[PDB]
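Beneath this line is the structure, given in structure tokens, with notes to follow.
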Amino acid sequence: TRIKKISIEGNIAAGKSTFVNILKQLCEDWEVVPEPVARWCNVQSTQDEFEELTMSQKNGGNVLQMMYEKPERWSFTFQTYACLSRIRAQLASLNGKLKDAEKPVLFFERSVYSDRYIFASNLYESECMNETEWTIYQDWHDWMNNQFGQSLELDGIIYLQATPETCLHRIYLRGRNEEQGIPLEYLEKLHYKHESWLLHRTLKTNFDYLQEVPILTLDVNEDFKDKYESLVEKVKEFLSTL
Amino acid sequence: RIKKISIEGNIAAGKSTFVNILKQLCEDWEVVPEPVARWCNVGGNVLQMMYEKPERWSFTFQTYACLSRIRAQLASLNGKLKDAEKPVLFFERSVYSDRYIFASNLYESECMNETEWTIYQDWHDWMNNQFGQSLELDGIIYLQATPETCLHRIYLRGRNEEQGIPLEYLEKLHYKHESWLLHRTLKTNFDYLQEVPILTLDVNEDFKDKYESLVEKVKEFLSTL
Ligand SMILES: Nc1ncnc2c1ncn2[C@@H]1O[C@H](COP(=O)(O)OP(=O)(O)O)[C@@H](O)[C@H]1O
Ligand SMILES: Nc1ncnc2c1ncn2[C@@H]1O[C@H](COP(=O)(O)OP(=O)(O)O)[C@@H](O)[C@H]1O
Ligand SMILES: Nc1ccn([C@H]2C[C@H](O)[C@@H](CO)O2)c(=O)n1
Ligand SMILES: Nc1ccn([C@H]2C[C@H](O)[C@@H](CO)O2)c(=O)n1
């Protein structure tokens, strides 16, 4: 593809969806692939073409909730689904959007890399996946990204950096029910993984190009109106260096 | 261009044995074995974990099993046989038996809950909407043995992980195989399968006694594909 692929990375409730879905309106050649969180909170699979004419598509379970309620049981399942749903969404947007754009940019809300190296890894490190689950997950992730990764390789990353405290407040502002018991400690562990990966750049992955991918770091701790102008000026300048 | 034939049958019916014999008939015939060794040494033993605690481990096992299968079947297409007269690949089972026999039975036995089963089917539909095409079968060989025969063969083979399997589990798997490949009443969401030809072979007898003739019957079935 000629479509530039930029991932927006950041902790839970940092403000990624808010920022990028406002940002994308500046340019008709800019689209977003949102994170499939609704597919996690209401688990559904495809209906048969005849059955769907007389049967409704039922609300399923909430595997995001299941993970938060018992992570030692449900982390592997959630992480596997999260990543699959994401790859599906990302690949379809590449094949189908911005075909007639002049300078097309697709912004991803998170990546397969944060799925593995931030979230799944932290769960493994906190004994919510055992060695077998962690091996199986990394095998699957490796294999998929050897088939598919080329098409999904990133041209750049925009790291939206917020303190764990800001994130915890923003989880309360947003009101997602299954997130209201998340403790500061968990956000803080995610925070440090993001810093290692994107700020200090010491976190090593199995995808060598990532050590070189350009990264733009933006502080999003202030109220939205207070820095938006400067954020946008930084983003445009960043994009033109790619 | 490669003809793809799955060998299907219950646990210890004699699939690996059969396919290993079949292979030797032609340099242009290869086999994709089920990645069982990988399952038993991930090392953790995920086969054992599923058998000992199936409500805890059945989803994990079914997705790894199917993943491992897809990876091996895909791999074998890319290498060996692209450069043969009539290339044939024999798959030890398929993504269809993984889902519609084994996983489905575990769901019916309440070893996967609704969420796990939905996630599994979504994963399976997507994983095959991408690949599947390259792995579509030209034919199926069903090795039919009774549950009692399969229980005996499990003991002969002596895999530790399997020695606790009750006859009743084998009966459930047998009913699903018969429904899929004999009665043809098992509904899947892959429309092309309804038309794949199936050769059913009774392997209940000691292989000292009817086996070489079963083989010929394959050699010849393959000529109709
Ligand atoms: N800069 C900001 N100032 C005030 N509120 C913000 C800011 N950015 C995000 N929010 C609010 O914080 C919450 C989480 O934002 P959201 O974009 O959903 O985070 P993410 O996509 O990173 O998980 C929402 O309630 C949103 O209104
Ligand atoms: N027809 C047969 N007669 C006697 N033993 C058989 C026969 N087929 C297979 N066996 C033996 O039964 C066991 C199971 O066979 P195997 O090929 O591993 O089964 P599968 O691949 O179907 O699980 C092995 O110990 C094998 O040597
Ligand atoms: N690989 C991921 C991705 C997201 N999330 C969670 C964090 C939020 O609660 C929700 C939406 O980002 O999903 C997660 O646990 N693991
Ligand atoms: N989808 C699958 C495939 C295989 N097996 C099991 C049956 C045997 O015990 C072993 C080798 O076939 O793996 C399984 O439970 N589920």
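Just so it is clear, chain A uses Swiss-Prot numbers, and the residues here are 19-260, in order.
Structure determined by X-ray crystallography, 2.0 Å.
Note: Cβ is positioned from N, Cα and C throughout, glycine not excepted.
Annotated features in Swiss-Prot:
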- A:28-36, A:188-192, A:240-242: ATP binding site (BINDING)
- A:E53, A:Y86, A:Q97, A:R128, A:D133, A:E197: substrate binding site (BINDING)
- A:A100 to V: Strongly increased catalytic efficiency towards deoxycytidine; when associated with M-104 and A-133 (MUTAGEN)
- A:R104 to L: Strongly increased catalytic efficiency towards deoxythymidine; when associated with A-133 (MUTAGEN)
- A:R104 to M: Strongly increased catalytic efficiency towards deoxycytidine; when associated with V-100 and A-133 (MUTAGEN)
- A:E127: active site, proton acceptor (ACT_SITE)
- A:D133 to A: Strongly increased catalytic efficiency towards deoxycytidine; when associated with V-100 and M-104. Strongly increased catalytic efficiency towards deoxythymidine; when associated with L-104 (MUTAGEN)
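Sequence features, as recorded in Swiss-Prot, placed on the structure.
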residue : record                 : DSSP class
A:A31   : ATP binding site       : coil
A:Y86   : substrate binding site : helix
A:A100  : mutagenesis position   : helix
A:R128  : substrate binding site : coil
A:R188  : ATP binding site       : helix
A:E197  : substrate binding site : helix
A:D241  : ATP binding site       : coil
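The two recorded residues A:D133 (mutagenesis position) and A:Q97 (substrate binding site) have their Cα atoms spaced 7 Å from each other. Of the listed recorded positions, namely A:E53, A:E127, A:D133, A:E197, A:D241, the sparsest Cβ surroundings within 10 Å are found at A:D241.
Taking a Cβ cut-off of under 6 Å from any atom of ligand 1, the recorded positions A:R104, A:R188, A:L191 reduce to A:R188, A:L191. Each of the binding-site residues A:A31, A:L191 was ranked by the number of other C-beta atoms within 10 Å, and first place falls to A:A31. Cβ-based crowding with a 10 Å cutoff singles out A:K34 as the top-ranked of the recorded positions A:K34, A:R104, A:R188. The Cα atom of A:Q97 (substrate binding site) lies nearest to that of A:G28, taking the binding-site residues A:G28, A:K34, A:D241 as the candidates. A gap of 28 Å separates the Cα atoms of A:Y86 (substrate binding site) and A:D241 (ATP binding site).
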